[PDB]
Number of protein chains: 4
Amino acid sequence: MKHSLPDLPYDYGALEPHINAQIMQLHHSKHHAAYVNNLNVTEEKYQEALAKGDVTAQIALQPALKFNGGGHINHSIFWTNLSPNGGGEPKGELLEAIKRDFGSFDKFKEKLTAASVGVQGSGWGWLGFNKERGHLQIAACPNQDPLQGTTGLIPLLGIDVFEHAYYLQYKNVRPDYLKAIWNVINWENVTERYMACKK
Amino acid sequence: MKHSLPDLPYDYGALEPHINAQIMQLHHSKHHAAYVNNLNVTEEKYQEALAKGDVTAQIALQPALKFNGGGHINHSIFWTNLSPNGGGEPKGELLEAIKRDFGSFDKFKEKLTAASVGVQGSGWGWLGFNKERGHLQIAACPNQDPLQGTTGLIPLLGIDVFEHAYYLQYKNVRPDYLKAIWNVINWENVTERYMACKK
Amino acid sequence: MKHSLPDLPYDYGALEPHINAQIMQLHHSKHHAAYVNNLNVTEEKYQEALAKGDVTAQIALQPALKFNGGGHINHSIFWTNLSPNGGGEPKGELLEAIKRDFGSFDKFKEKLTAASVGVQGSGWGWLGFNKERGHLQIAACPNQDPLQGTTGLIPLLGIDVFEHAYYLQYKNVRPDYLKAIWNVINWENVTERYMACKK
Amino acid sequence: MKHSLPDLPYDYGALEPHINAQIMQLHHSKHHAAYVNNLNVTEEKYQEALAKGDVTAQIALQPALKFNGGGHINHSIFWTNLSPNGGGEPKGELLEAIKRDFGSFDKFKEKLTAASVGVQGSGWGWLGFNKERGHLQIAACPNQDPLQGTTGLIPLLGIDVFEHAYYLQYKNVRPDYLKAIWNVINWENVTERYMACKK
Ligand SMILES: [Mn+2]
Ligand SMILES: [Mn+2]
Ligand SMILES: [Mn+2]
Ligand SMILES: [Mn+2]
């Protein structure tokens, strides 16, 4: 059993003019391909260390596992979080939760934009579900540290703010990218992930 | 007394084809300009917090101070570490120290390349001087964490591996950028910084 | 501007048998005294560094400033959070908020206990108020990182889980210390801090 | 694969008066026992997670694996680094290396003392061997982060500066513990570890 690079669920150019085809093609076919590959290498190294009881080797592998494993986790969610069919606002129970927990949809967007723009260096902004509290929650995570693994929050919507996610098109102006990405958020998918959290 | 953006000591296109003019112009006129400005804002906020004894506010300012202050420190060194007159190998006492501490110049390049490529997320690779030990030392630093402030090592040569340092030209292939940058290292400047360490 | 060691609101033995007198005496007159003395020294070095535009020195001083500054913040709150007259349950709107946000007083105790017992190495567990969400929130902080300065949450109740907070009495058994400290929680103070957070 | 708590090379009181019997007994039979028990439990969860390709669980387990795994690594070395027959100075090639790399035995002691006293929060000071540079090197590590797993340096001599390593005897005065522990350094073991690092 090995991890595999999921195909992108749309054409490389499908999110233009919000995120261009050169970015989507590099982001998926180079960056994500490399996370999956490095993750499988690291998992096998870890299995050997575990079989040997080599704790030094397990701990030495931790940064590569978190970075590439987190990369695999985060980008697998990210591709489904975007869509040419996206944009606009969610409906039904996700919308009501957003209004209840953040005041309004636009207040929510301000909070997730602020968490995303606020990342210094590489990282991600997330809308998550706090299972213990039974409500929504915003967090930012450094580098590829994944949401559920490092906070327990269930990921609903992630925004990649590594410079490779935007730089070719938006250069240093990360806020321009955040403004554009709202046009391609796949609220159908974020709703699916939210409803899976509730029972 | 305020910090100021140092002019680049050469034309934006001067390091082509190793680092292109679009990168140098954004890197200096957008990214470094923003570090200096945010650093001065943060220093003034810190002075007010200090005058008030507001320790919460001092600690809340720490990430912006380290990121933008480190950014100012690191990029101020970086521009002088590059030159259209660069490339090749150092001479005299710096060369002898490199051979003594790392075996050879090429062994040194391998070690600094490995530290630079090994940064996961944003960061820097450094050749530094360990004043206590009286010899050279390689370290990598995360995000804009500056060498001397976080390790005590005196900076001689830094390699920026934030994606903005290379992505427009080299895309995901960070090793291609590291290979190119050796052609523009200003060994005259690294020698000046080294000789200043010795007395 | 000159921070001072606050007088304790009771004598060192007032929280016995739950926290013994020797711990309280060492905790206040040695550990907290050192946070204050070290904070003042570090603040003076920061004034000198700001005056000189020495950003390296500012950043080098950060770990000591957060550790001792955070120590001053945290322990100043901690003393007021405990009382010989404490224990039992809170009343009124705080009790209502606890039932609403954590399900019950007992479940809140389990959650703050688990966050405090869960710190690996030195740190703190906090009950805090989230100003933006208008509700209570539990978080853990590493070392002396203070809650408001690093998370924006307003501190209501803190539990020190540095080993010096419990070791002389409870040795390695941090869960016995957590069980005992509920007997001396100054809910009157936590209620004051909570009511201050609302208009 | 089943890690075990190593028997101590001496009885719990053998390092008195420098480290008293109660500390040694708690340190080995409670703290180290817990690192081993927690490491084994965490390793079993990692085997389950690897078998399922559950990367979230792998990453969630990392803090416990490094803390308890690192605890196992560090404390297993620590016990062998101390002896009732210890103290004094090393001989031969280790003494030569110490004089060469740190100037003198006394200056080496000051440097390892300063690194150990300098840890804010929990951690370790290490004398290590740098395989690539072919010389000795001092470093500090936070919490239980182990030296070789996080730095590649080979451990020669470790000093535990978690508060449980000294508090019952020395209370807050970590410098008195550092002065006392030189009396029980097992230089025969440190010499064996050093000679193993060379061909
Ligand atoms: Mn990405
Ligand atoms: Mn840069
Ligand atoms: Mn304390
Ligand atoms: Mn220990």
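The count begins at 1 with the first shown residue.
Cβ atoms are placed via backbone N, Cα and C, with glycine included.
Annotated Mn(2+) binding site per Swiss-Prot: D:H27, D:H75, D:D160, D:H164, in sequence order. Taken residue by residue with DSSP, D:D160 (Mn(2+) binding site) is part of a strand.
Proximity of D:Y35 (mutagenesis position) to non-local residues of its own chain (separation of 6 or more, Cβ distance below 8 Å) is seen for D:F67, D:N68, D:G69, D:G71, D:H72, D:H75, D:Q144, given in sequence order. DSSP assigns D:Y35 (mutagenesis position) to a helical segment in the three-state reduction. Looking at Swiss-Prot, you'll find the mutagenesis D:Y35 to A, H, N, V or F (Swiss-Prot position 58) noted as follows: Reduced enzyme activity.
For the mutagenesis result D:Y35 to F (Swiss-Prot position 58), the note given in Swiss-Prot is Loss of nitration. Enhanced dityrosine formation on peroxynitrite treatment.
Listed recorded positions D:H27, D:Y35, D:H75, D:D160, D:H164 compared with chain C at a CB cut-off under 8 A give D:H164 as the close ones.
Listed in sequence order, the residues of the same chain lying 6 or more apart from D:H27 (Mn(2+) binding site) and placing their CB within less than 8 Å of its CB are D:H75, D:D160, D:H164, D:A165.
Cβ atoms within 8 Å of the centroid of the Cβ atoms of D:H27, D:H75, D:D160, D:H164 (the Mn(2+) site) belong to the same-chain residues D:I23, D:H28, D:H31, D:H32, D:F78, D:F162, D:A165, site residues excluded. Taking each of the binding-site residues D:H75, D:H164 in turn and counting other Cβ atoms within 10 Å of its Cβ gives the largest count for D:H75. Neighbour density for D:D160 (Mn(2+) binding site): within 10 A of its CB lie 24 other CB atoms from the protein chains shown.
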